[PDB]
Amino acid sequence: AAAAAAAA
Amino acid sequence: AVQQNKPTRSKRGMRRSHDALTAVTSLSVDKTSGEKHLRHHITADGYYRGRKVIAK
Amino acid sequence: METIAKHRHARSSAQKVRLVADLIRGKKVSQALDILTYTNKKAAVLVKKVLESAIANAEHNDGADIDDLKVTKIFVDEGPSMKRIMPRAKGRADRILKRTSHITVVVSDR
Amino acid sequence: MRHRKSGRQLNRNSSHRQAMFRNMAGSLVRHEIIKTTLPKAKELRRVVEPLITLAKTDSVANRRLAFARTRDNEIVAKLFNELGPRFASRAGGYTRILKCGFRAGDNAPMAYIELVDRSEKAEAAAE
Amino acid sequence: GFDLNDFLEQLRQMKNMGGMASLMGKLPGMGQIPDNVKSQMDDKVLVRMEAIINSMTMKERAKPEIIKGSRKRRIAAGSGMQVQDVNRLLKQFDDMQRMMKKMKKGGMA
RNA sequence: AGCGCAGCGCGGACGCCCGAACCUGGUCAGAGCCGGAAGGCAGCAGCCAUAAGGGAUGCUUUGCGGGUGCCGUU
RNA sequence: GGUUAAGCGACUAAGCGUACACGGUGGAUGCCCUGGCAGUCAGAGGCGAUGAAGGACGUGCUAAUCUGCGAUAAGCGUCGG
RNA sequence: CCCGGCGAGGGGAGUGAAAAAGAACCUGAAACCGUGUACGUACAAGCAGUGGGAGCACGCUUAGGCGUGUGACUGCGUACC
RNA sequence: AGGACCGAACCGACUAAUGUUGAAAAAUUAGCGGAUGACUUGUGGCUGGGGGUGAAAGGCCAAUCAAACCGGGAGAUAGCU
RNA sequence: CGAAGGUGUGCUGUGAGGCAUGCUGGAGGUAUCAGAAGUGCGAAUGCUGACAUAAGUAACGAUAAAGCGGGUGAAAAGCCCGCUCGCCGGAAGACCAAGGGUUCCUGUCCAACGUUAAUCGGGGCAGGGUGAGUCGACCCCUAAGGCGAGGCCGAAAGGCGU
RNA sequence: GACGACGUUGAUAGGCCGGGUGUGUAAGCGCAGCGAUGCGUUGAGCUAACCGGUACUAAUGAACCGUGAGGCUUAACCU
Ligand SMILES: [Mg+2]
Ligand SMILES: [Mg+2]
Ligand SMILES: [Mg+2]
Ligand SMILES: [Mg+2]
Ligand SMILES: [Mg+2]
Ligand SMILES: [Mg+2]
Ligand SMILES: [Mg+2]
Ligand SMILES: [Mg+2]
Ligand SMILES: [Mg+2]
Ligand SMILES: [Mg+2]
Ligand SMILES: [Mg+2]
Ligand SMILES: [Mg+2]
Ligand SMILES: [Mg+2]
Ligand SMILES: [Mg+2]
Ligand SMILES: [Mg+2]
Ligand SMILES: [Mg+2]
Ligand SMILES: [Mg+2]
Ligand SMILES: [Mg+2]
Ligand SMILES: [Mg+2]
Ligand SMILES: [Mg+2]
Ligand SMILES: [Mg+2]
Ligand SMILES: [Mg+2]
Ligand SMILES: [Mg+2]
């Protein structure tokens, strides 16, 4: 989920 | 309590005399070579010399 | 412009702000605070902001890093005043003009 | 004022001043420092220190106020167990004041009062 | 509880695929051309951003509100980028600290 | 009562430690630049060493100040 | 020229005023009309149970409001330019 | 690009013949409100000017007795409709 | 039983202070009168201006009443200001 | 190679005014002699608008007063969390009708609006949100009263009514 | 606003010690009484703006404004 936010 | 002719100019411009603001003048205290505010030691840490508010 | 900043609107009336301004002139500059930071009146918090913005324009429009300067000018002007109404004695004593000003700070050479 | 020595008040009911001043008094004991006007401050210590002196007793006397000046006997218990024996030495004096000043919106002095550790006198460094 | 030191690690932890098949598919409803604009060959900016951070001191990486023109004209001199390039990183980072503070459990709704 | 010493204290060297994001140096990933290649140039973070400038301490040298200790001398 | 007297004695502006400089406020003035305001000439003098005038509500790729239009809904057919 | 609260507001840079055209936007007057400078001004009574008038600040001229501002002191002297 | 007694709700307004550019274009505070009655109240209906309604004061008929409000005759007339 | 207009100046006329020109200004103006007037303001408790004055004065709306520690934030007396404290409780609680017509909930933003500050709101901008065979309205029934085929009246309008 | 006192070379405020004063014999414990209650501890407990005293707390070291020998003329004193 870390990549689904920092990249979102 | 009504008034009648009143001179905006000159008059009032005279009462304003007693209305100008004023200046402080205070130190820095040993540690803070600046602030110290007024009769305080320093706000940076709120310490006169040590553990007072937050410091070392 | 010989590094200015001034203001417009916000709202703080003229005389109100014209009072704190008198406090600062002549030397100024290095007085970005103290002669201002140690006086609390709304008018003060407003002149300081623009004061710094002005002294900041000393790294963009012109050189002369912040340290010299003078602040040979500070004057506030009457800016458009907002109008509103006020319920009172059936509606007679109601005008209310919010009033507003600026500051227009300057910093030239001595 | 009128003519001589009387005093102690701020816009408030003396019927209620007791609370507006007791809760605050029990706070210093709960903590140490509390910013609250030079007035409330310069006025605060007369309820804190005088209630501090109730140490030597640590019996019925100290308990002249537990179930009253605070719903819970926390602050009071904290007294005859901690605060009382702490400053046992130089009885006189206790809480100090340090000007803060300016409360935002209504330019009123602040200060915050304190106790030992570095009061009007001083203290070491630790704890 | 967050800064450049932690944001940088998030870039190094991209060893495994780095999202070559993950983030590349985290957008079914592509906006005509959103994919390539994000990945950018995975080196057009994805790599530059890191380099710009590597040329930063422990102080700058800790405090982002202490960098001035004197520091911006230095990072670009070492990294090889420009002044506006270094500014973009700071801007995109400013919107990160504001987002990584207004949530709790996923932050979804 | 006056000095010379011991000593205390203090300042400057030496040894150790610490110590400038760039304008100090060496080494310099990532990145940048030149060329048709092969190969170089410039250079940041970090690491090591090292000035200006500090510190703990052992104490050689040493300017000056002390006047407690307290020999001798006028 | 040194003190002591006597006689005079301008320099200060908290502020105020006049003159000029520069601004602010404000919106007059000048300039301009796909808006009005008389009339000439020439038409036309009526629309409506084949459902009017006037609207409500809908109808666009989103679609708030006008303008259109009506569940065939910024339109459908057809002849002409 | 820079100050700022990722404000307001502004300062540069650029557009432009012009931004002393920046959206409050043509020209922008008056009342009214300021900053600056020259002079008058804190023992003097009143429609505040007018007549006389020294001084002061600038400007005069190959002096020649002047121009502009301001006006101490003084004779007069109760706005318009 | 009672247009009976005392007294909240509810209905009303005798007194004083305050308010009088109000909290308020009639109220607030402390008292005060009626409180099973010619009582009190919700909803809806009916009376229209020289007309209504009126336990009657010229009271009420939308903060308006010795003749409502709106539009018209209308630029009434004004030997007056 | 700068019209009208605005502002200064100089010359000129008895005066109403005339001209020349600095500056502003950004497009038009009009000798002359003649012609026609919405033809000339200081007042009418004149009309419209703008800005003064009083004056940074009164006032900030029930005397049920609040203190403190955290959080957030550019900033917190007022917002969120917590512990105290006080106020109402035939209510200052809860539900519904009338009336209102998104004020409801979430996220956001703080210009204007909140008689202050405002990160907060019944404010702005977004979204979301009211699910019935049994509750209500429709719907059967009729009251007061309204309307009223034909009808009776009445210059017309129209009144009354089976 | 002003005006007086004091700012560590200190009693100027607050606190603290003692006393005064005013209230009226606390709390707790013991005993009597079935109990209300009473008695003893006890003239206790509490106690303000007061009096005597005490630096415990706060009154910090500096900084600011105000200068640098005082116009001309004459008379009297002078070398
Ligand atoms: Mg009470
Ligand atoms: Mg015709
Ligand atoms: Mg303009
Ligand atoms: Mg004089
Ligand atoms: Mg004359
Ligand atoms: Mg009765
Ligand atoms: Mg009265
Ligand atoms: Mg009553
Ligand atoms: Mg009764
Ligand atoms: Mg009714
Ligand atoms: Mg009426
Ligand atoms: Mg007629
Ligand atoms: Mg008439
Ligand atoms: Mg013309
Ligand atoms: Mg006239
Ligand atoms: Mg005030
Ligand atoms: Mg007054
Ligand atoms: Mg007053
Ligand atoms: Mg209120
Ligand atoms: Mg709404
Ligand atoms: Mg809500
Ligand atoms: Mg809302
Ligand atoms: Mg009928």
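The deposited model was determined using electron microscopy, 5.7 Å.
Any Cβ shown, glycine's included, is placed from N, Cα and C.
The Cβ neighbour count for C:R8 (variant position), using a 10 Å radius and every protein chain shown, is 12. One natural variant catalogued in Swiss-Prot, C:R8 to C, is accompanied by this note: In strain: SK1048; decreases translational rate, tRNA binding and subunit association at 44 degrees Celsius; does not alter 23S rRNA or uL4 interactions; not erythromycin resistant.
As annotated by Swiss-Prot, L-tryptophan binding site applies to C:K90. Taking Cβ-Cβ distances under 8 Å and a sequence separation of 6 or more, C:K90 (L-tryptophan binding site) has no neighbours in its chain. In this structure, C:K90 (L-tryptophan binding site) belongs to neither helix nor strand by DSSP; it is coil.
What Swiss-Prot says about the mutagenesis result for C:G91 to A, D or S is this: Abolishes translation elongation arrest of SecM. Taking Cβ-Cβ distances under 8 Å and a sequence gap of 6 or more within the same chain, C:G91 (mutagenesis position) has no neighbours at all.
Listed in Swiss-Prot is the mutagenesis experiment C:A93 to S, T or V, annotated as follows: Abolishes translation elongation arrest of SecM. Taking a C-beta cut-off of under 8 angstroms and a sequence separation of 6 or more, C:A93 (mutagenesis position) has the following same-chain neighbours: C:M86.
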